[PDB]
Amino acid sequence: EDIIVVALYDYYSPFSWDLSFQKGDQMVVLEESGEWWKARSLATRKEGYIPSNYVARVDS
Amino acid sequence: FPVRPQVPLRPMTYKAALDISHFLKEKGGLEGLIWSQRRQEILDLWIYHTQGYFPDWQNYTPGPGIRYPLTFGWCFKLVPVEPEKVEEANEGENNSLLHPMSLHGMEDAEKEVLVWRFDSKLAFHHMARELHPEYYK
């Protein structure tokens, strides 16, 4: 989908509603309500919430 | 916590308070733990560090007795450890012999000792607001 981000730091979360990820991971953004975004991992298709300051939007 | 950028700030909600207290209940570590200011600080800071909720939400109603959370959705309350007293039924001159608990020295600590207890009813019954509507307007 239109909005793709790359992780800048590891994000570990003990909570099932969060998407945990590794630095350098690519994700699709699904929702930008405030600063906690909903995302899907490009690699696993796993979905959840992410802290938007852990991530950078890229062109294409 | 290991060094990482602080996750974004947001105010506590009924739903976050519900989900996190359910998590704590299912993972263990909090149910049956003795309350202290320091243990609460740890809990508050952990929720802040992992999820971004500013730690100014976890207030409980004043004692004595059970302390109920002001945040509707948070399913832990603080329960006194000492068993609840059976006020009846005082005797005569020999009451100290029949009831050792009434001997001078056996008195409860001036500060009530408390333990965290999960209570599923806190999800639907806002006890703090029933006891203290003045906290909410």
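Just so it is clear, chain B uses Swiss-Prot numbers, and the residues here are 72-208, in order.
Using N, Cα and C of the backbone, Cβ positions are placed for all residues, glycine too.
Swiss-Prot gives this note for the published mutagenesis B:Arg75 to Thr: Complete loss of viral replication. Incapacity to trigger cellular activation, probably due to reduced interaction with the TCR environment. Following the DSSP three-state reduction, the secondary structure of B:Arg75 (mutagenesis position) is coil. For B:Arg75 (mutagenesis position), the number of other Cβ atoms no farther than 10 Å from its own Cβ, over all displayed protein chains, is 13.
Annotation of the published mutagenesis B:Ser107 to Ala in Swiss-Prot: No effect; the original residue is retained in the structure shown. Within 10 Å of the Cβ of B:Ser107 (mutagenesis position) there are 11 other Cβ atoms, across all protein chains.
Between the CA atoms of B:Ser107 (mutagenesis position) and B:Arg75 (mutagenesis position) there is a gap of 28 Å, rounded to the nearest whole number.
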